[PDB]
Every structure is written in C-alpha cells, then in structure tokens.
Amino acid sequence: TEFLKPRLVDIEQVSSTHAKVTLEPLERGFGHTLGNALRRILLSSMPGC
Amino acid sequence: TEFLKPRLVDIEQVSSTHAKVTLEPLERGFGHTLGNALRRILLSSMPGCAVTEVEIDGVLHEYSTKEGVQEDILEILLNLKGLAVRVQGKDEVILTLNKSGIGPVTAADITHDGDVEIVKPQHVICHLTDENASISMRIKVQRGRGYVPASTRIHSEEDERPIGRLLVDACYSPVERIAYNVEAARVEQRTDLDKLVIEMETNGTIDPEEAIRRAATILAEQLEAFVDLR
Amino acid sequence: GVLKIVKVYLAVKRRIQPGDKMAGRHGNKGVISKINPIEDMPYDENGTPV
C-alpha cells in the first residue's frame, strides 16, 4: 500500500447556489470511483424538507 | 438523518479462489453505490505478490532455448507470472529451484522458505525431457500492487545491471474477477432494504474478508480529503 | 575493399498501444485510440469484462 491521497485544491464558488470544485491528484480510476459514489449520495440520499 | 450501517453477514468460501460475500442490511440505493465503488478499487488497488526477476544458470536471454527442456525460456517465464505465492513476513523473497530427471517440474519442486507458501503446488513451470538434464534457477518474488511491466521497470533504477537477470510482467493484483449482485433482503418489515452479495474470484491466498477490509480502507482514506479538508 | 563484417541481431518485444492498426477478417479496419483500465470496461451480469 502506497496510499496516494488527494487534496482539495480549488473551490470556485461561482454563486452560493452553484460551486465548482477541482480535486487532485487522484490515483487512476479513483476519479470515477469517488465521482459517481458521491454523486449518488448527493442526489438520492442528502436529506431535507 | 436515519443512518443505518451494514454488517458483514456471510462469507461462503466456495473455493480458495472463488468466494461469495453477502452483506446486509443496506439502505435503498447504497447497494449499487457501494457495490460499484468497491468493485473498482477491488480490481485495481489491491496488493499481492508476483515474480519480478528470474535467473536461470546457462541462460543469457529469454529468447534462447535450453537443452533437455520442451519449453522455451519465454514460455517458462509466462508460467512464473501465473505462479501463486504467499509471503507472510518479508515483502521480497528469492526462492531457489533445483530439479533434474524426466519430470514435469511443478511448483512444489521449489525449496519453500519458512514464511513462503506455494498455493498451487501442482502448478506447471517446465517439462524436463532428457533425464541427464538439470535445471537451476532463482525466482525473485516481490510484493506490490496492480500491473508493473518490465518495460516500465527497465527505465527507472538500473544501478546494478547484471547480465542474466530476466525481467517479465508480474500482475501483483490478486483479483481475477468481481461482480456484485443485489437481491431482496426480507429483514423485519422494511422490504426495500436489500443485500450486497459480492462474488470474488482471486488467485491464490489473498483472503476474501481481508481484501474487502483493505478495499473499504482505501475508500475511507480518500474520503478523508473531502471530510477533513472541507 | 571489405576486410571484415560484423552482424548484430537485436530482438525487440513490442506490446500493443494507441496508433497500432487492428482488424477482423471481414475488412473491418481500426486504429487503437485508447487502452482502458479493466475497471472501466463494460462487463456482463456474470462479472466478466469485455
């Protein structure tokens, strides 16, 4: 295991509603692994009213 | 927040290679969420052991032919890429193989180190045809992860360049096949909650339970960057 | 004019990569564009990847 961790690089808060977030570096294939897993929770699982 | 964690339920080890792992209960939609994310790490990131270096005496290069041997040196190397080995203590071990006589050389003919387990002893390595033929080689096994080719390894270190050491592909990664199925759980009266049955097919050794632990570990380590750093 | 000649024979192991040309036997040509990681390959219900 040579654990290569990413670091939150840029948070471009274009608006309080819209925000872009760059993230690097991610080991090969972890881009989509983390990308999708997060997208799913963010859409179906984030709770509210 | 109606937080609900799954627990490792059943580890059905159908074979040392093949294992089913059922997982419940998972909240609705987390089945595919965890299922796929795990499958991706399990295929790539997983660490294992593989033959990195080979040294047969009376062999200058991999393209030559050895006398009294059916297989060309390349064929032999390809067999060592598929050799299933577990190293318990050290990350790097050099095993010695001296064998003679009219015999299909198997993995058991390698002198086993105290902390080195040959998982498939019947694994074929070479066929000795002449009885007077004797083969002697030193197989270097290293522990690593993923696929490290000899072409990416012949353009980095190379401080010592000994004429006789042969570099070949070694897919360290143990996981051969993985698929995650989602079926009904029928727990209390929840119904929607299903179960995560992950069918793994790996080479020798790497233990099913141990592998799942490591895969989830790598995932949670990456999530540190999105929790801790905002 | 030629007193002696030395011939060296080199061997090279070449693996497939983008830009190599591949084809079937029905006159279907193609150039490899990308080598995809096994995780990304479309896979069937049984788990076996293309």
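We number chain B the same way Swiss-Prot does; the residues here are 6-235, in that order.
Header lists the method as X-ray crystallography, 3.9 Å.
Cβ coordinates are placed from backbone N, Cα and C, and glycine is handled just like the others.
So that you can see what the record holds, here are the features copied from Swiss-Prot:
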type: MUTAGEN; residues: B:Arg45 to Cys; note: In rpoA112; temperature-sensitive, blocks RNA polymerase assembly
type: MUTAGEN; residues: B:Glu165 to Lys; note: 5-fold decrease in CRP-class II promoter-dependent transcription
type: MUTAGEN; residues: B:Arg191 to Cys; note: In rpoA101; temperature-sensitive
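Overlay of Swiss-Prot feature records on the structure.
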residue	record	DSSP class
B:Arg45	mutagenesis position	helix
B:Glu165	mutagenesis position	coil
B:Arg191	mutagenesis position	coil
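Note on B:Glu165 (mutagenesis position): other Cβ atoms within 10 Å of its Cβ, all shown chains, come to 6. A Cα-Cα distance of 62 Å separates B:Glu165 (mutagenesis position) from B:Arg191 (mutagenesis position). Considering other CB atoms within 10 Å as the measure, the emptiest surroundings among the mutagenesis positions B:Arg45, B:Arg191 are those of B:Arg191.
Here B:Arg191 (mutagenesis position) is positioned 28 angstrom away from B:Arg45 (mutagenesis position), judged by their C-alpha atoms.
Contacting chain C by the Cβ rule (under 8 Å between Cβ atoms), the mutagenesis positions B:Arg45, B:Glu165, B:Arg191 reduce to B:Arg45.
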